[PDB]
Amino acid sequence: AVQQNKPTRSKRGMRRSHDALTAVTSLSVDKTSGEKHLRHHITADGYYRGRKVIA
Amino acid sequence: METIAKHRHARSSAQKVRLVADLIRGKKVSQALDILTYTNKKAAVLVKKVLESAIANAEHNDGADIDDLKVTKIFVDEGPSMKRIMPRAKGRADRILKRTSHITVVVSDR
Amino acid sequence: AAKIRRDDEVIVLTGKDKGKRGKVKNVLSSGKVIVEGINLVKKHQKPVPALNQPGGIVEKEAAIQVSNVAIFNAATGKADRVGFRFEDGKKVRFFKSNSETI
RNA sequence: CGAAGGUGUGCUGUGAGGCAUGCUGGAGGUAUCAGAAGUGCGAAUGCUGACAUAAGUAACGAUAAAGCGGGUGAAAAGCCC
RNA sequence: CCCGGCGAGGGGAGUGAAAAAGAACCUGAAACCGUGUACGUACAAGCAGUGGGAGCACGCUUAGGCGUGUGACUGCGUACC
């Protein structure tokens, strides 16, 4: 099955009106090192909730 | 004062790069870097490199201050396409397009 | 034969160096000459570790069209034209303003 | 002291059209009256090149199968031990 | 000289009459794809225009008008070969 008429750029945009991405609302700050990280994740230096976990 | 940076002939589709470009339009540079660091897309790496280059140009060639800069313009345009061949069943051949784009970032202190 | 030869004194007829004087250094096959102190250009030279040569911006001479220079006549202080004739058994050049051998 | 060509504005004839000028371009153009034609395109499932739509959709080629530690590197599910 | 992987790509300085003449290099049309500004659009039914016509934004102004853009609401109206 295939189309009988060619769709328009207006219709293309209307369909694409649901494709926008979402950004992270905010980041968290560790209590000993001051780094920024994703909530419930460890930091790039190896801290979580004030304690060094990974050397 | 305004400062430009560009990446020409980048290996990606403009439709795919515009999704990431729409996230940082009109933001402060620090906020924009924080937004780009936590987006799980391939276009984010390219856009981040271009933004960093623009900040460096503004510091070195114009004597600007980092804490006053904002992303005043950003856009993506289509480049040339490469043409390739892919075989199908019963001896029929198809065409493949490999698309590219140009990326422009403008930072300003006003 | 040729009217302009190496080691001659010439005056420039056209260009940005119009009116200057100099000496011919060498003659190229395409119809061009190199004259000392005339038609200078600036070149951006890349360095090369071999040959112990560094880079920099250098000033050198560039070739100029042969028909844009003339032969200088010190007796008159003016440009001139050149002709050919046989004198003893040999060919010679001569000035056309006063019919004097060069 | 700015030709052809490109792109806007104003005026003008019943029409095919004409004239003037701003920006771009960087060396050619041609009155009047006569003369000769490869002389005017939207269609021919016309011919050649470029670019759209369907769509960021189908698919990534045998259902023998992978897990972990170290190394290198800007980056390692796939490279080396 | 500077950002970047001793990258691809870019921003300055310098050459030249000119670098949107930078090697993907005279001029640079159209299809097609974007960023910004003004006005319209979420109780409304069809070849998408034509006649009538408020409201908003903007430029002259002889303060009397007019020009340009958009166009709620309403009569008529089923492409071309």
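Cβ from N, Cα, C; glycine included.
Sequence annotations record features per position, and here Swiss-Prot assigns L-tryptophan binding site to B:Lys90 based on experimental evidence. Under its mutagenesis entries, Swiss-Prot includes B:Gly91 to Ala, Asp or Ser with the note: Abolishes translation elongation arrest of SecM. According to Swiss-Prot, the mutagenesis experiment B:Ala93 to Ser, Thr or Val carries this note: Abolishes translation elongation arrest of SecM. For B:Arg8 to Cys, Swiss-Prot lists a natural variant annotated as follows: In strain: SK1048; decreases translational rate, tRNA binding and subunit association at 44 degrees Celsius; does not alter 23S rRNA or uL4 interactions; not erythromycin resistant.
Positions of the features from Swiss-Prot, shown on the structure.
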residue : record                    : Cβ contacts under 8 Å, 6 or more apart
B:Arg8  : variant position          : B:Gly79, B:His102, B:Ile103
B:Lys90 : L-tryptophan binding site : none
B:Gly91 : mutagenesis position      : none
B:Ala93 : mutagenesis position      : B:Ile85, B:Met86, B:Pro87
